[PDB]
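A.B. asks: Would you mind keeping the following structure in view while I ask a few things?
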Amino acid sequence: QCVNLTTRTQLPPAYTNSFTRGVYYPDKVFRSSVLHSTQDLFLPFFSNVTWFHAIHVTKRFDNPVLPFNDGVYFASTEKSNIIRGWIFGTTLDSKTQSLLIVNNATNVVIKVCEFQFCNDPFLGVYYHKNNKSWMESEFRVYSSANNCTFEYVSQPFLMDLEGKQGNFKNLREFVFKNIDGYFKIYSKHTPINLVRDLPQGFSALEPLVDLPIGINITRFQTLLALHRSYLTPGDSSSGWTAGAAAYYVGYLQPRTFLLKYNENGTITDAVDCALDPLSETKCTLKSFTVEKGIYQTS
Amino acid sequence: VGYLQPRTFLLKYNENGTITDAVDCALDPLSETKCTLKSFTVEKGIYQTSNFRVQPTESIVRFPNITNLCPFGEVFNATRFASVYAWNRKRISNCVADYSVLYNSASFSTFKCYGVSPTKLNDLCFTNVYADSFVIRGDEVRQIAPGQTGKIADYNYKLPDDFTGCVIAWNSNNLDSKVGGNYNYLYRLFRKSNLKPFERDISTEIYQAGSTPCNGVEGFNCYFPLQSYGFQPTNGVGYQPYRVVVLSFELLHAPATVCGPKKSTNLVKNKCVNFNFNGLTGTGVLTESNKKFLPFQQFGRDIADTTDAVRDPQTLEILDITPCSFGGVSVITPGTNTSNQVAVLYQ
Amino acid sequence: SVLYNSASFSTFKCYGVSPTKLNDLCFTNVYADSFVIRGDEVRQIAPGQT
Amino acid sequence: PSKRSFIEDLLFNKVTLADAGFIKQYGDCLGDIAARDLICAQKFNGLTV
Amino acid sequence: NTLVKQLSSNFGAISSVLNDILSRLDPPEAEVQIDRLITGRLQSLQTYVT
Ligand SMILES: *[C@@H]1O[C@H](CO)[C@@H](O[C@@H]2O[C@H](CO)[C@@H](O)[C@H](O)[C@H]2NC(C)=O)[C@H](O)[C@H]1NC(C)=O
Ligand SMILES: *[C@@H]1O[C@H](CO)[C@@H](O[C@@H]2O[C@H](CO)[C@@H](O)[C@H](O)[C@H]2NC(C)=O)[C@H](O)[C@H]1NC(C)=O
Ligand SMILES: *[C@@H]1O[C@H](CO)[C@@H](O[C@@H]2O[C@H](CO)[C@@H](O)[C@H](O)[C@H]2NC(C)=O)[C@H](O)[C@H]1NC(C)=O
Ligand SMILES: *[C@@H]1O[C@H](CO)[C@@H](O[C@@H]2O[C@H](CO)[C@@H](O)[C@H](O)[C@H]2NC(C)=O)[C@H](O)[C@H]1NC(C)=O
Ligand SMILES: *[C@@H]1O[C@H](CO)[C@@H](O[C@@H]2O[C@H](CO)[C@@H](O)[C@H](O)[C@H]2NC(C)=O)[C@H](O)[C@H]1NC(C)=O
Ligand SMILES: *[C@@H]1O[C@H](CO)[C@@H](O)[C@H](O)[C@H]1NC(C)=O
Ligand SMILES: *[C@@H]1O[C@H](CO)[C@@H](O)[C@H](O)[C@H]1NC(C)=O
Ligand SMILES: *[C@@H]1O[C@H](CO)[C@@H](O)[C@H](O)[C@H]1NC(C)=O
Ligand SMILES: *[C@@H]1O[C@H](CO)[C@@H](O)[C@H](O)[C@H]1NC(C)=O
Ligand SMILES: *[C@@H]1O[C@H](CO)[C@@H](O)[C@H](O)[C@H]1NC(C)=O
Ligand SMILES: *[C@@H]1O[C@H](CO)[C@@H](O)[C@H](O)[C@H]1NC(C)=O
């Protein structure tokens, strides 16, 4: 059954800046101690990303349906496993086919079917006071799924689910692409210690999976989780708190990048060759250092 | 009795057309300078000949440990095939691709390969192998090719422009024709836009041919998009059923698991040896390497883009590859008129 | 595409143009030639044939 | 050792040649050293000084 | 060093690596690709000498 969440304050959208984020390995060949140029779909440097909250304090349980233009950079700052998955599709209403990638308390589930998704999909964690324990109670995502072409279920695990109190401790970065019937996923995990704002730094994402789904993705929507206790009084549509979490969305464009490989084979730096004229001379000289002078660019 | 070898010779023809003299261009450095100057006489001096070359002694093959044969029997010998609009895709892995087992039971009217020669299939290893299956009319088989038009290639099944793999098709009148008429197989006839490559559309919504929306009622200028083939034993060959399999794969970039039939040898090091690693062939000297590959990579390449490191598919150890031809050579001659004695300098 | 639902062609080959560009072009001096032949002889309707 | 004047010794230390010496043996660059050192990368492709 | 770097150009061939072409292609089809590479690399040597 589907429930429309109420008691959620509406706020204007927030934006921030990506500081040389979203670089991934273009191919699967080992290289070391080299500057290598490659043209592909990247997140441009110093771009303007959108920012979304799950902060109780306002509630602000954000989960809009967003565009999927040419691929998505998705970043997530968490400490309590709130962000649980995504749904990708065109209409999301059982007339067409949709992709579900969800992490339920025990398994990772990837399905391609004709879903009647809920208007407000979510997952539910309930907390018992008498014995301190958090367990998953609700799975309210879709009404029916009929014609399934692709399915995958991962091996069983036990997740933590406990609400934490410190600042954000985990950054999880994903890149999603859809090319010639393949849905491609790159990812990387990083330890952080911060409270707000996407952090600085550089880290290349590695290939994770390549799914042969064969559908026309145009939009997507994030799947989050809820907390309920004895301090959350009400019915289904009003008795719920949030739990802090944040996520950031950016869009990829075709660009030429100059990537740097150290002597161990890891990408440690990059130049966006179409950001600035300075970057263009860096790209032409094939170096990260420019000597004093005047250069013709283009 | 003597035995012939492939050589380059410089032959001399006199003014009557008879061969009166010859130079064997690979006997000596002196002969090499004779061959280069294209004369039988060399003046006094020092000449650069060619870098010092080493010929390989052994040949080695290193393929992964695979024992099972690929499922040719539930791909090419399935009891029921899919309709072209809802076409089937199947993963293939961890199996030897020995297709000569198909010789004694199957005959293919169509078999065409893109991005690879059919005579190299036995020596290669294949990455990300998939098999697509469907049934079409006989006339429509020419449309299963890159850059084609027609209703199959626009609404049902589309290939990429850059396609690596093979297309295989055979007549199936005995299996898929019924005396009354076999209406199990369907195809899409109306669509707003063309499909993208390797895209599957399985919706059944009333197609609006003109204005005046349909409200899903199927009236005038409002159609049901899917239509049925009528397959009967007495049709012309153009209208008979055909079973089609499309094989899609990748070559020589990432680790592979299919790997056609070829026996592996032992790994020999520190000698110039012809080598085959997962279908990639070359010559050189193999040494132990300190490089550490991430689990998803198989080959290492340098600035000139040539492969200089490889993970062994058996022992999973990284190996460096080095050319075995190196070093400059020169020859000193007092003049062929004076003498045939020469000196050689190795730089 | 109005021919899709009524006609099936065993042979269809285009010279000097790609079949995927036909929908975006305008054509000058169009003529249609029609005849009937034996099935074996269809391969001869091509440039440089004997 | 070199019978050079003081000024010639100073001058010769201000220009750095790309390679000192002309005997680089095959065993000297085998494996990793190749394709890292630029001189051996040149010599494995037929380019000699 | 520029001559060494110019060995990664395809010159309009499938790859710039000879060993990659020689596997996966038979002599009659490998010849046209090898011919493209040969023309490109002779042009590079000529530019250097000039
Ligand atoms: C949540 O609200 C949505 C409206 O956004 C409800 O969806 C509507 O349901 C009615 C009756 O089934 C339809 O007539 C409307 O067309 C629907 N609107 C949309 C936008 O789909 C939904 O039923 C509500 N969920 C509940 C009450 O559980
Ligand atoms: C990032 O993108 C947003 C959305 O386009 C920009 O927000 C707009 O900014 C202009 C100028 O300040 C305003 O006139 C618009 O009304 C804003 N739109 C919205 C929806 O708020 C934003 O300026 C961009 N850059 C930064 C640094 O935020
Ligand atoms: C998470 O999802 C998986 C797969 O959807 C669930 O595992 C299935 O559970 C049902 C109900 O007992 C079984 O009939 C299936 O055989 C299970 N499939 C497996 C194990 O592959 C799992 O129960 C879900 N977890 C939670 C907490 O709901
Ligand atoms: C998609 O689902 C629909 C709905 O079930 C399927 O249509 C029905 O399939 C059953 C199964 O054989 C038939 O008995 C019905 O006659 C079909 N039509 C209706 C109106 O129920 C459809 O086959 C499915 N499509 C695919 C590609 O699996
Ligand atoms: C993929 O899906 C999108 C959205 O359903 C299709 O784009 C729409 O096409 C219709 C006409 O067919 C237009 O009226 C809409 O404005 C388009 N919307 C968008 C967001 O582009 C697209 O045609 C589909 N692609 C394929 C190959 O079927
Ligand atoms: C106590 O914990 C167990 C497992 O965590 C749970 O099943 C049980 O319901 C809890 N007690 C009550 C009264 O809910
Ligand atoms: C490279 O690998 C070595 C050996 O593991 C390690 O000590 C070093 O920190 C790594 N990183 C760099 C930049 O050398
Ligand atoms: C060539 O032919 C002429 C005429 O027959 C003959 O006299 C001469 O001996 C032949 N040989 C040479 C080397 O000229
Ligand atoms: C295909 O399956 C049929 C079913 O019995 C069998 O008779 C035939 O020999 C099979 N052909 C093969 C395995 O090539
Ligand atoms: C393959 O065979 C080799 C030698 O027979 C053995 O060492 C290795 O463990 C086997 N398995 C794999 C996965 O390499
Ligand atoms: C061709 O003409 C016949 C004559 O009646 C007609 O039945 C058939 O539908 C026509 N086919 C077309 C117009 O595609």
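Numbers in chain E come straight from Swiss-Prot, and the residues shown are 960-1009, in order.
Structure method, as recorded: electron microscopy, 2.6 Å.
Using the three backbone atoms N, Cα and C, a Cβ is placed for every residue, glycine included.
Pasting the feature list from Swiss-Prot:
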- E:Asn969 to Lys: In strain: Omicron/BA.1, Omicron/BA.2, Omicron/BA.2.12.1, Omicron/BA.2.75, Omicron/BA.4, Omicron/BA.5, Omicron/BQ.1.1, Omicron/XBB.1.5, Omicron/EG.5.1 (VARIANT)
- E:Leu981 to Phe: In strain: Omicron/BA.1 (VARIANT)
- E:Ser982 to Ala: In strain: Alpha/B.1.1.7 (VARIANT)
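Help me understand the surroundings of these features in the structure.
C.D. replies: Here E:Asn969 (variant position) comes close to E:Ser975, E:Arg995, E:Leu996: these same-chain residues lie at least six apart in sequence, with C-beta atoms under 8 angstroms from its C-beta.
Neighbours of E:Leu981 (variant position), defined as other CB atoms within 10 A of its CB across all chains, total 17.
Around the Cβ of E:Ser982 (variant position), the same chain contributes no residue under 8 angstroms that is 6 or more positions distant in sequence.
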A.B. asks: Run a quick check on E:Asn969, E:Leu981, E:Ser982: which of these variant positions have any Cβ-Cβ distance to chain A under 8 Å?
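C.D. replies: Listed in sequence order, the variant positions near chain A come to none.
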